[PDB]
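Remarks on the structure that follows.
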There are 2 protein chains.
Amino acid sequence: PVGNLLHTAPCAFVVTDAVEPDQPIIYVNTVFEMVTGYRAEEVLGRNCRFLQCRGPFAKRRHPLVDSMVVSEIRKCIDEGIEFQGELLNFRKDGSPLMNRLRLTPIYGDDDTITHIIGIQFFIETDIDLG
Amino acid sequence: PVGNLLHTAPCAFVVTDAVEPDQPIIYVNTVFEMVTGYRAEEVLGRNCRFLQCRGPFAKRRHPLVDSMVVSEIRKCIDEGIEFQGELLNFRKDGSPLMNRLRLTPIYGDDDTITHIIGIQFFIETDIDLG
Ligand SMILES: Cc1cc2nc3c(=O)[nH]c(=O)nc-3n(C[C@H](O)[C@H](O)[C@H](O)COP(=O)(O)O)c2cc1C
Ligand SMILES: Cc1cc2nc3c(=O)[nH]c(=O)nc-3n(C[C@H](O)[C@H](O)[C@H](O)COP(=O)(O)O)c2cc1C
């Protein structure tokens, strides 16, 4: 028996304020809410990096997140350009997702960057975690 | 013969400036480019309703697009609120697409709508046209 289908494309995305300190989340779409397990009120105003800790309670990023990719994200955000890579993330229930992630900055009335759009493509993964 | 595959999700979206008049396009991702046929230079600065017109040389929207839904969009934008609905549009090469469109607006530093994001889901249709 088939229902409770989704009508659109399953694309997950987030928007951040590139004006306030440290890219706070101002918008998540409900595909994000439904793949990650985090509701929008849980994540508004927070930086996206909680996805790199495994669970809602863990406060340090997981060892197997590639500290080099995360470094490159930081470069791109800072140099005002597009990031594109793949990075271990974690659902609220603990499960691992390879996040095939793309960051695109948006300019306002200026030549200043006012927002960044983030497009997650979470992929299931059988990474051994201990 | 298994090549030139998309690596992420076939997700299509567009961003416009809500400050300048008539919501001009400031960004389009390459899935939009690839589906609709319109290259990003062609469309930058223009308003999106050209998708309602069949081909790049048509001057008036095609009769078959529900002007009752076009009306609903204008209302939503004007009230600074989200829009959601389905709508006939056309590739550059003329073929018809049913566009399952979602419009979600974005706030800036002055709690005021600075951009709008439109996510397009372009479905093939066998509609008869003329
Ligand atoms: C708009 C946006 C979306 C992001 N989405 C994710 C994400 O889904 N998963 C993730 O691991 N990091 C994501 N990040 C990256 C972090 O927010 C952060 O910028 C990165 O972890 C580097 O900074 P840090 O080393 O100080 O943590 C996103 C960043 C931005 C700006
Ligand atoms: C961000 C954004 C994306 C839009 N994308 C589309 C689209 O893909 N297809 C479409 O037919 N209309 C789209 N529209 C709507 C038209 O651009 C226009 O706003 C609408 O036709 C209502 O105005 P009008 O009756 O004055 O033409 C979009 C609008 C916005 C703000």
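Heads up, chain B uses Swiss-Prot numbers, so what you see runs 35-164.
This deposition comes from X-ray crystallography, 3.0 Å.
Just so it is clear, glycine is given a Cβ too, placed from its N, Cα and C backbone atoms.
B:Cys82 to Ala appears in Swiss-Prot as a mutagenesis experiment; the accompanying note says: Loss of binding to GI, but no effect on FNM binding. Residues near B:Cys82 (mutagenesis position) in space but far in sequence (CB under 8 A, at least 6 apart, same chain), listed by position: B:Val48, B:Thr50, B:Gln57, B:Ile59, B:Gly152. The DSSP secondary structure for B:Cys82 (mutagenesis position) is helix.
For B:118-161, the entry in Swiss-Prot reads domain 'PAC'. Under 8 Å from some Cβ of the domain 'PAC' (B:118-161) lie the Cβ atoms of residues 45-53, 57, 60, 66, 69-72, 82, 85-90, 96, 98-100, 103-104, 106-107, 110-111, all in the same chain and six or more residues away from its ends.
Among the sequence features in Swiss-Prot, the mutagenesis site B:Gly119 to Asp is noted as follows: In ztl-21; long-period phenotype, decreased interaction with SKP1A/ASK1 and loss of binding to GI, NFXL2 and APRR1/TOC1, but no effect on binding to PHYB. B:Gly119 (mutagenesis position) counts 16 other C-beta atoms within 10 Å of its own C-beta, drawing on all protein chains shown.
Residues of the domain 'PAC' (B:118-161) grouped by DSSP class, helix first, strand second and coil last, total 0 helix, 31 strand, 13 coil.
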